[PDB]
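*Asks:* There's a structure below that I have some questions on.
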Amino acid sequence: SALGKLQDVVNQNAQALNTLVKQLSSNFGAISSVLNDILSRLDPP
Amino acid sequence: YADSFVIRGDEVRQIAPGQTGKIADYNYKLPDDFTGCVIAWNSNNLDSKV
């Protein structure tokens, strides 16, 4: 009143879970990254 | 299956998978994974009359 090991563990996981969510706003080379605007501005083919 | 009909000359580009226009919209629609073949030839002398 040291515990950086446990802390390290805890963090290493929150930061890897934040990247997975941030990867959802990327187009990867499509027109946009949101599955509706791609879908309501083009026809199926 | 063989389907047969008569259209204008410049409407032959709507007989194909994934098109739009007055013909492909509501006269004759081809699915999007078509398998067959499309054949077309001019017939001015048979079908057009003065």
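Chain B is numbered as in Swiss-Prot; shown residues: 396-445, in order.
Cβ atoms here come from the backbone N, Cα and C positions, even for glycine.
Not my notes, these are from Swiss-Prot:
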type    : residues        : note
VARIANT : B:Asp405 to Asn : In strain: Omicron/BA.2, Omicron/BA.2.12.1, Omicron/BA.2.75, Omicron/BA.4, Omicron/BA.5, Omicron/BQ.1.1, Omicron/XBB.1.5, Omicron/EG.5.1; complete loss of interaction with host integrins
VARIANT : B:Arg408 to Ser : In strain: Omicron/BA.2, Omicron/BA.2.12.1, Omicron/BA.2.75, Omicron/BA.4, Omicron/BA.5, Omicron/BQ.1.1, Omicron/XBB.1.5, Omicron/EG.5.1
VARIANT : B:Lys417 to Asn : In strain: Beta/B.1.351, Omicron/BA.1, Omicron/BA.2, Omicron/BA.2.12.1, Omicron/BA.2.75, Omicron/BA.4, Omicron/BA.5, Omicron/BQ.1.1, Omicron/XBB.1.5, Omicron/EG.5.1; May enhance affinity to human ACE2 receptor
VARIANT : B:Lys417 to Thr : In strain: Gamma/P.1
VARIANT : B:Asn440 to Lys : In strain: Omicron/BA.1, Omicron/BA.2, Omicron/BA.2.12.1, Omicron/BA.2.75, Omicron/BA.4, Omicron/BA.5, Omicron/BQ.1.1, Omicron/XBB.1.5, Omicron/EG.5.1
VARIANT : B:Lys444 to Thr : In strain: Omicron/BQ.1.1
VARIANT : B:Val445 to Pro : In strain: Omicron/XBB.1.5, Omicron/EG.5.1
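Explain the structural surroundings of these features, please.
*Replies:* Taking a C-beta cut-off of under 8 Å and a sequence gap of six or more, B:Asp405 (variant position) has no contacts in its own chain.
Secondary structure at B:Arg408 (variant position), as computed by DSSP, is helix.
Spatially close to B:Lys417 (variant position) yet at least six residues away along the chain is no residue at all, judged by Cβ distances under 8 angstroms.
DSSP classifies B:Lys417 (variant position) as helix under the three-state reduction.
In the three-state DSSP reading, B:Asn440 (variant position) counts as helix. Less than 8 angstroms from the CB of B:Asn440 (variant position) sits no same-chain residue that is six or more residues away.
Sequence-distant contacts (6 or more apart, same chain, Cβ under 8 Å) of B:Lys444 (variant position) do not exist in this structure.
Cβ-based neighbour count (10 Å, all protein chains) for B:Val445 (variant position) stands at 2.
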*Asks:* What's the CA-CA gap between B:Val445 (variant position) and B:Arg408 (variant position) in angstrom, rounded?
*Replies:* 27
